[PDB]
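Novice: Right, I'll just put the structure down here and ask away after.
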Amino acid sequence: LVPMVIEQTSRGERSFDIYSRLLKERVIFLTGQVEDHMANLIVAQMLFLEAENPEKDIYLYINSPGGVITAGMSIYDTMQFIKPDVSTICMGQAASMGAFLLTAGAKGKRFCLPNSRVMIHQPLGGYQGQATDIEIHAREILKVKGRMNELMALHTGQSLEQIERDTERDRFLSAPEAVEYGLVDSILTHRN
Amino acid sequence: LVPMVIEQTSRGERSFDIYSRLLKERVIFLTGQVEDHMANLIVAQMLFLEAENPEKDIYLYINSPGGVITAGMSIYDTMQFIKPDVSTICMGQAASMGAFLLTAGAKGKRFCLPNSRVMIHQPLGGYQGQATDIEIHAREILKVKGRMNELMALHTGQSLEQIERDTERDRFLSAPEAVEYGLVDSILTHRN
Amino acid sequence: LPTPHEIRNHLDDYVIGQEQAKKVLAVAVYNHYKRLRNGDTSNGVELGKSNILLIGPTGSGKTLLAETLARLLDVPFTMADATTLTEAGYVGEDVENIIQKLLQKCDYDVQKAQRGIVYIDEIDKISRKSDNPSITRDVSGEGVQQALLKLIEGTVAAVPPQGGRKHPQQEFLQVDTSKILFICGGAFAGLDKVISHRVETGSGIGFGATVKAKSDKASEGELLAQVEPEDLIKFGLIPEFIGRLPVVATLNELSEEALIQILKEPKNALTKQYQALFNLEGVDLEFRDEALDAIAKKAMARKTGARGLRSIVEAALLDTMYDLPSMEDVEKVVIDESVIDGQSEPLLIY
Amino acid sequence: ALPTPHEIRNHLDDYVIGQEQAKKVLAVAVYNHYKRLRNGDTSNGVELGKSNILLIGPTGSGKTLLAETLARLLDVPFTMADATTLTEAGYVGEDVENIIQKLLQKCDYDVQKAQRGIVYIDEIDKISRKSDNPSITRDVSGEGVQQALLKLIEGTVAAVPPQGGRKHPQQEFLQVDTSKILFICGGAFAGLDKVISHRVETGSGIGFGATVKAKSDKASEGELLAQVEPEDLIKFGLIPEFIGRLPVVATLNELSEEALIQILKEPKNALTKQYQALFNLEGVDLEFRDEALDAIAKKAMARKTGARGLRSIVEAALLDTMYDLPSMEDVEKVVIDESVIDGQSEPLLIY
Ligand SMILES: Nc1ncnc2c1ncn2[C@@H]1O[C@H](COP(=O)(O)OP(=O)(O)OP(O)(O)=S)[C@@H](O)[C@H]1O
Ligand SMILES: Nc1ncnc2c1ncn2[C@@H]1O[C@H](COP(=O)(O)OP(=O)(O)OP(O)(O)=S)[C@@H](O)[C@H]1O
Ligand SMILES: [Mg+2]
C-alpha cells in the first residue's frame, strides 16, 4: 500500500500519493526490471516535466537489476532529447541498463550512494530456428553490443577498447571505483 | 502505479493521470503486444480527438514487439479515415505491426528516435485440421501477406518486388537505415 | 406614401450589400404610413404596429440607413442615443426630451411631430445589469427602457413650446406617441454566443457522425436571423420591450464584393478622399483594380466593417506619405495589389 | 508654410529616441490635419475624413513624452486628458464632454478653433473591460466610458458652458462638432502580449512534437505587440465599436540597452543633464564615464520600468555623495565610473 500525504497550497490542502508528490518536485523513480510498460511511464513523466519547466533539472533515482535493451533506449533517447539536464542517482544497485542510464545522465550531475553497487555486462540474447535466421539475429545483438559500448565510452570517457575488455564479462564496481571509471561524478555521503 | 498530475485551468485545479494528461495534448501511447482490446482503446482515442479538433495533428508513440494483424488493421484503417494527420514516433522498437503502423503515418510526420530498432517480417500463422481447411487458411494468409506488402510499398515508396524480398525473412533496420528505406522521414535527435 | 421600390432605390444609392435589410425597412415604413391614413383601422381587427429593430454588426450601415432615410422622407427625423439617456431626475439626461427634440425640428407643431420618425441608436448599451454594491444606483438600464417603453405603448407627451421660460404657464403641448414610428438600432455584441448555445447541434465522435471543423463551424451571419425573444431577454432587454418590436431587420457582415464597391463607387469613398488629399499637394493617386480586392480581404479579417478599409490604406501609404513631401520630381504615385501585401513599395513615376 | 513630416519628426527625435514608427504616424497625422485646416472643405466635392491613432506601448517607452513634445510645435490647440477620471453619463465621477471643455479653454472658448483641434487621451487601456463578455454589473469606469466616447470620436455636438456656466438660461451651452477633432489614444495595455501569443503561438503541448521555448526564446512584448490585430483587443476588453473608431494602430518597441545609453545624453532633457545642472548651480562639475552609462543601462533593463529605471540607478549611486557633498568643501569636480555603478568604489572627488 502506498501512503497518501497532504500538501499545503494557497488554494488549500490537497492529497497526493507519495510517488506523485515527489513527481511534482521533478523526481522520477526507476525501480525493478526494465520493460516497455514501465519505460513508457518514465518517458511520459519526463515529457510532462519538460513542459512545466524545461530549465529546471530532473532527477532519476535508479534501483534496478536491468532489463530489456529496447525499453532502456527509449528512456536514454528521451533524456538526451529534452532540454532539462537529467541528474541520475544510484540507490542500492545499477545493473547493465541501470548503469547505462546512470552514466547517460548530464555531465557533473551523476551521483551514487556510498554503498551502491554498479555492474556492467554485454547484452544477453538467444534465438531458436534455421541457421539463416540465427545469423540474422546474431548480427543484431553484435550491433547492439557495439552501439552500447560506443555510448558508454562517450559518457564515461574511457576508450572503446577498454570498454570492450571490461564489458566482456560481468564487472562489479563500487561507488568509488565508478567515479574513477567515469560512470558517476560524485558520491553523496551526507547532506551538507 | 500510475502517477497523478495537477493541471491548472480557468475553472480551477484538476487532477489527471499521466496518460490522460498526455491524451489531452493529442498523444496516444501504443505499447506492448497488439491485440483486440488495446487496439479498440486506441481507436476510441483517435475518434475522440477527431471530434475535439479535426484540424490539429494527432501523435502516436509506438513501442511494441508486434501482434495480431486484424487488430492492427483496425488502427490503420482508423488513421487513414480520420481527417487529422497522425504522426508516428518510434520509441525503443517497432516490430512487424508496429512498423506497419509507423510507416502508415502521415507523409512527412513520421519520426524515429536515434537508437530505435525497426524490424519487418512476413505474417506468421498456423492451422491444424483437414487438408481442405488447410487450403482455405493457407490462401487467406497469403492474401494478407500480399495486402500488407502492397500497403508498405505505398507508404515506404519502395517497389513491391523489393518489399517481398526484404520481408521474406526478418530484417532489422536502424533509425538512419529506416529513413533510406522510407519507413520514417526524419530523426529526432535533440530539441530545437 | 412613398412606394417601397422608391424607398429601396434611394437607400441603395448610399448603402451597398444590405438589399435584404433595405426591403424590410421599406415595407415596414410604407405599411406604417398606410395605417395612419386609415381611420379606426377600417375593420374590426386591429392592425399590428410597425416597430423596427436594426440589429447588426459594427460598420454594417446601421446609422447610415437611418441618416439616409431621413433625406427622402419629408417627415421630421430625430436621432438619439440610449447611452446618453438616464433615469429621470439624474445628472445624465431625461428620456422625455426626445419628443421635445423632435418638435424642435418641426417648430413645435403636434401634427407634424406625430408623423415623425425616431431613431434610438446604441440601444444595446442600456441592457439590464445586476446591482453593484459600490455604485449608488443603476440609473442606466431597465429604468431607461421603461421610459422608452411608455412612449411605444402610446402616451401624450407634454412639451413646452418656443423654449418656454421656467415659469410653467400651463402650455404642456400634448404629442401622442402611438403614431410616432420608433426605430431602435444597435450592435448587440455577444448575442451570437447565447444564440449559438441554443441552435448549435454539436459534433459527434463516431465513424458515422458529422465532424464540424472550426473553419465552417458558424458565423454571426445566418445566426442572428434565428434571433428569438428569449435570447434578447438574456442580453438584458425587457421582455415587454421586445414584444412591442415585431419587425426585426438583421444586417449581415459585408462581403468582399460589397467592400470593393464602397472603395470607389460612393462619392465620398475612401479612395477619392486620399486622391483629393494628394491633389492638394500637386500629385495624383491611382488605385489598381487588383489592389481593391486585397484591401477588402484584409479589411474583412479585421472585422471592423467599412472602417477596416481606412486602416489598410493608412498602413500601406504610411511610408510614402511621410517621404512624399520631402521627395522631389514625383508627379504620380501608383499602388497595386503587391503593395497591399507589404512586400512591395508604392510605385513612383518620374 | 506647411511643415513636412520629416521636419515634425526631427523635433520628436530631439526629445524621443528609438520610436521611429510612432514619429512617422504622428508626423503624417499632423501633416494631414494641417492640410484639412489649411484647405477647408470648400472646393473639394469629397469631404476628407480623419484617422485616429492608438499608441500602444510598454511603460517608459515615450507615449506620454511624445504628446508633450508635440504640443511644443503644434500650432493647433492641444490638450491632454486622463481616461481614468472619465465616467459614463449619470454618474458622479465625470463626463466625456469635459474633455472638449478643456480644449476650448486653450483657445479661449473659440468654437471654430476648437472644432479643428487635436486631443490626446492617455491611459486609455485603464477603461478596458476585464474580458470579452460585456459586463456582469454596471461599469461606470469601463465599457460605459467607451460607449460615450463613440459619438465623441466619430463626431457630434458637445455641450460646454460658454463662460462660467452661470447666469445663463439652460446654461447657454456651446455646441461644437467633434467630427474634425483628431483623437490620439495612448495606453500601456499590460497583458495584451499573452493574448496575442495565444493565437500567434501554437503547438504548446507536452510531447516530442510540442514547442518549448524556456522563456528565453519566447517572443518579447515588443515583438508580440507589433503583431496586434483588432480581434486580440476584443479579448483584452476593448469594445468592438471603439476599435473601429481608431483605424491607425501604432506600436512602440521596448527600449534596448543601446537605446537607453543614448537617452542618457542625446535628448535635449536627459537624465545626466538633469543631475549635471544640479551640480552646476552648487559650484561642482559632474562627469559620467561612457562605461558608467552602459552599466546603468543594464541595471535599468532588469528593473523592467523602462526609461524610469535609469533614474533609480543614478539616485542610488549618488545617494551618499549628494548627502555629504554640500557640507563638504574644496569640491570642484566629481567623476563617476563603472566601478561606482557596481558599488565597488566611491566616486572620485577632485580637490
Ligand atoms: N453598407 C454600407 N455602404 C457604404 N458605406 C458604409 C456601409 N456601412 C458602413 N459604411 C461606412 O461606414 C460608416 C459608418 O457606418 P455605420 O452605419 O455607422 O455602421 P454601424 O453599424 O452603425 O457602426 P456602429 O458603431 O455599430 S453604429 C459610414 O459613414 C460609411 O462611410
Ligand atoms: N524614448 C524615450 N526617449 C527619451 N526619454 C524617454 C523615452 N521614453 C521614456 N523616456 C523617459 O521616461 C519618462 C516617462 O516616459 P513616458 O512617456 O511617461 O512613458 P509612458 O509610455 O507614458 O509609460 P506610462 O506613462 O507608464 S503608460 C520621460 O519623461 C523620459 O524622461
Ligand atoms: Mg504614460
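All chain A residue numbers match Swiss-Prot; in order, they span 16-207.
Per deposition record, electron microscopy, 2.6 Å.
Yeah, the Cβs are placed from backbone N, Cα and C, and that goes for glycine too.
Here's the feature list from Swiss-Prot:
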{"type": "ACT_SITE", "residues": "A:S111", "note": "active site, nucleophile"}
{"type": "ACT_SITE", "residues": "A:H136", "note": "active site"}
{"type": "ACT_SITE", "residues": "A:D185", "note": "active site"}
{"type": "MUTAGEN", "residues": "A:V17 to A", "note": "No ClpA-ClpP, little ClpX-ClpP complex forms"}
{"type": "MUTAGEN", "residues": "A:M19 to A", "note": "No ClpA-ClpP, little ClpX-ClpP complex forms"}
{"type": "MUTAGEN", "residues": "A:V20 to A", "note": "No ClpA-ClpP or ClpX-ClpP complex forms"}
{"type": "MUTAGEN", "residues": "A:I21 to A", "note": "No ClpA-ClpP or ClpX-ClpP complex forms"}
{"type": "MUTAGEN", "residues": "A:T24 to A", "note": "No ClpA-ClpP, little ClpX-ClpP complex forms"}
{"type": "MUTAGEN", "residues": "A:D32 to A", "note": "No ClpA-ClpP or ClpX-ClpP complex forms"}
{"type": "MUTAGEN", "residues": "A:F126 to A", "note": "Little ClpA-ClpP or ClpX-ClpP complex forms"}
{"type": "MUTAGEN", "residues": "A:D185 to A", "note": "Loss of protease activity, forms ClpA-ClpP complex"}
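Provide an account of the burial state, proximal residues and distances for the features listed.
Specialist: Mapped onto three states, the DSSP output places A:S111 (active site, nucleophile) in helix.
Under a cutoff of 8 A between CB atoms, and with a sequence separation of 6+ in the same chain, the neighbours of A:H136 (active site) are A:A110, A:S111, A:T182, A:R184, A:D185, A:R186. Under DSSP, A:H136 (active site) is assigned to coil, being neither helix nor strand in the three-state scheme.
Its own atom aside, the Cβ of A:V17 (mutagenesis position) has 9 Cβ atoms within 10 angstroms in the protein chains shown.
Within 10 Å of the C-beta atom of A:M19 (mutagenesis position) sit 11 other C-beta atoms, taking all shown protein chains into account.
For A:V20 (mutagenesis position), the same-chain residues lying six or more positions away in sequence with a CB closer than 8 A to its CB are A:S30, A:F31, A:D32, A:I33, A:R36. In the three-state DSSP reading, A:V20 (mutagenesis position) counts as strand.
Its own atom aside, the Cβ of A:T24 (mutagenesis position) has 9 Cβ atoms within 10 angstroms in the protein chains shown.
Its Cβ placed at the centre, A:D32 (mutagenesis position) has 16 other Cβ atoms within 10 Å.
For A:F126 (mutagenesis position), other Cβ atoms within 10 Å of its Cβ number 22.
Take the CB of A:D185 (mutagenesis position) and look out to 10 A: across all protein chains shown you find 11 other CB atoms.
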Novice: Expressed to the nearest Å, what is the distance separating A:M19 (mutagenesis position) and A:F126 (mutagenesis position) at their Cα atoms?
Specialist: 28
Novice: Scan A:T24, A:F126, A:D185 for mutagenesis positions whose C-beta lands under 6 Å from an atom of ligand 3 and note them, or write none.
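Specialist: What lies within reach of ligand 3, judged by Cβ under 6 Å, is none of the mutagenesis positions.
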Novice: Please work out the number of neighbouring Cβ atoms within 10 Å of the Cβ of A:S111 (active site, nucleophile), leaving out its own Cβ.
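Specialist: By my count, 24.
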Novice: Within its own chain, what residues at least 6 apart in sequence put their Cβ under 8 Å from the Cβ of A:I21 (mutagenesis position), listed in sequence order?
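Specialist: Long-range Cβ contacts: A:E28, A:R29, A:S30, A:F31.
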Novice: Taking chain B as the partner, extract the mutagenesis positions from A:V17, A:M19, A:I21, A:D32 whose Cβ is under 8 Å from a partner Cβ; order them by sequence and answer 'none' if none remain.
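Specialist: Answer, by Cβ distance to chain B: A:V17, A:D32.
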Novice: Under a three-state reduction of DSSP output, how is A:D32 (mutagenesis position) classified: helix, strand, or coil?
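Specialist: Its secondary structure by DSSP: strand.
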Novice: Which whole-number value in Å describes the distance between the Cα atoms of A:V17 (mutagenesis position) and A:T24 (mutagenesis position)?
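Specialist: About 22 Å separates the two Cα atoms.
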Novice: Based on DSSP, name the secondary structure state of A:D185 (mutagenesis position): helix, strand or coil.
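Specialist: Its secondary structure by DSSP: coil.
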Novice: Rounded to the nearest Å, what's the C-alpha distance separating A:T24 (mutagenesis position) and A:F126 (mutagenesis position)? Just drop the number here, would you?
Specialist: 31
Novice: Can you tell me whether DSSP puts A:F126 (mutagenesis position) in helix, strand or coil?
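Specialist: Going by the DSSP assignment, A:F126 (mutagenesis position) falls within a strand, counted as strand.
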